[PDB]
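Structure, as structure tokens:
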Amino acid sequence: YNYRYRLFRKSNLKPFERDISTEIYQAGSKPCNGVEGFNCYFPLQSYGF
Amino acid sequence: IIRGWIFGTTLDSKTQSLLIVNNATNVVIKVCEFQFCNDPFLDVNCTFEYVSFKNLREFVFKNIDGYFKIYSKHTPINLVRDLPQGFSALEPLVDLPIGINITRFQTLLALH
Ligand SMILES: *[C@@H]1O[C@H](CO)[C@@H](O[C@@H]2O[C@H](CO)[C@@H](O)[C@H](O)[C@H]2NC(C)=O)[C@H](O)[C@H]1NC(C)=O
Ligand SMILES: *[C@@H]1O[C@H](CO)[C@@H](O)[C@H](O)[C@H]1NC(C)=O
Ligand SMILES: *[C@@H]1O[C@H](CO)[C@@H](O)[C@H](O)[C@H]1NC(C)=O
């Protein structure tokens, strides 16, 4: 699980753009304020290698 | 007394942010992910780092495909108040592969 892929919401990369966490770019409509339930936490995962 | 610039989106610098600093001996450049100050300082955690009035210094900044290009010119001048009436063309300094989103910026000056 040390190998990761980032997101699935609104804005998407320019060529050779890199993207990093600092605020929760959440996974739906509502603000989360650190919640990880519905609409919430980063859309960030790991591979089951 | 003017010495550099900060660029990025949030400018909290936890979020990645380009920093450019002249320190008279060198130009120093970084993309840092360390929380910067509320107000910049020049009293008399980064993914990339690099090191190199009667006058006017000019710079053009543009960011394309994660390449941050810089062009410049230096000249003498005889009016301090307004930009010079004549024609001159800036030449490329550097073409930096920094890979970051930019929408906001600020300038850095030396302090007593
Ligand atoms: C680059 O940074 C800007 C912020 O300065 C991002 O633009 C905002 O994106 C949100 C959605 O994530 C929109 O609701 C805002 O309206 C946008 N604001 C502006 C000023 O455009 C931009 O999305 C970032 N680039 C990428 C590819 O994520
Ligand atoms: C300028 O920065 C470099 C390291 O980036 C350092 O070696 C040098 O001594 C600095 N000069 C001054 C005057 O601070
Ligand atoms: C420090 O920078 C590295 C990448 O250069 C990053 O993985 C780490 O999350 C950063 N630390 C902080 C406090 O943001």
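We number chain A the way Swiss-Prot does; in order, the residues shown are 449-497.
Looking at the header, which is where the method is noted, we find electron microscopy, 3.5 Å.
Including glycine, each Cβ sits where the backbone N, Cα and C put it.
A:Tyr453 to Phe appears in Swiss-Prot as a natural variant; the accompanying note says: In strain: B.1.1.298. One natural variant named in Swiss-Prot is A:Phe456 to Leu, and its note says In strain: Omicron/EG.5.1. Looking at Swiss-Prot, you'll find the natural variant A:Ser477 to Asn noted as follows: In strain: 20A.EU2, Iota/B.1.526, Omicron/BA.1, Omicron/BA.2, Omicron/BA.2.12.1, Omicron/BA.2.75, Omicron/BA.4, Omicron/BA.5, Omicron/BQ.1.1, Omicron/XBB.1.5, Omicron/EG.5.1. Quoted from Swiss-Prot for the published natural variant A:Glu484 to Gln: In strain: Kappa/B.1.617.1. A:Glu484 to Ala appears in Swiss-Prot as a known natural variant, with the remark: In strain: Omicron/BA.1, Omicron/BA.2, Omicron/BA.2.12.1, Omicron/BA.2.75, Omicron/BA.4, Omicron/BA.5, Omicron/BQ.1.1, Omicron/XBB.1.5, Omicron/EG.5.1. Quoting Swiss-Prot on the natural variant A:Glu484 to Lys: In strain: Beta/B.1.351, Eta/B.1.525, Theta/P.3, Iota/B.1.526, B.1.1.318, Gamma/P.1, Zeta/P.2 and Mu/B.1.621; May enhance affinity to human ACE2 receptor. One entry in Swiss-Prot concerns the mutagenesis experiment A:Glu484 to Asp. Its note says: Increased replication in human TMEM106B overexpressing cells. Here the residue is the original one, but Swiss-Prot notes a natural variant at this spot, A:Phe486 to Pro: In strain: Omicron/XBB.1.5, Omicron/EG.5.1. Among the natural variants in Swiss-Prot is A:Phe490 to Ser, noted as: In strain: Lambda/C.37, Omicron/BQ.1.1, Omicron/XBB.1.5, Omicron/EG.5.1. Under mutagenesis, Swiss-Prot gives A:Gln493 to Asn with this note: Reduced host ACE2-binding affinity in vitro. Record note (Swiss-Prot), natural variant A:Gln493 to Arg: In strain: Omicron/BA.1, Omicron/BA.2, Omicron/BA.2.12.1. The unchanged residue is displayed. What Swiss-Prot says about the natural variant A:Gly496 to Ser is this: In strain: Omicron/BA.1.
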*Ranking the recorded positions A:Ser477, A:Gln493 by other Cβ atoms within 10 Å, which is at the bottom?*
A:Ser477
*Which ones in the same chain are close to A:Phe490 (variant position), with CB under 8 Å and 6+ residues apart in sequence?*
A:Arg454, A:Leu455, A:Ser469, A:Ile472, A:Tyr473, A:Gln474, A:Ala475
*Let me know the DSSP-derived helix, strand or coil state of A:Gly496 (variant position), please.*
coil
*For A:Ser477 (variant position), which of the variant positions A:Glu484, A:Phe486, A:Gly496 has the nearest Cα in space?*
A:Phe486
*Out of A:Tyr453, A:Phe456, A:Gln493, A:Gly496, point to the one nearest A:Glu484 (variant position) in space (Cα versus Cα); all of them are recorded positions in the record.*
A:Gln493
*List the Cα distance (Å, whole number) between A:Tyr453 (variant position) and A:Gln493 (mutagenesis position).*
6
_So if I draw a 10 Å sphere around the Cβ of A:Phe486 (variant position), how many other Cβ atoms end up inside it?_
10
*Under 8 Å Cβ to Cβ from A:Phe456 (variant position), same chain, six or more residues apart: give me those in sequence order, or none if nothing qualifies.*
A:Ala475, A:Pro491
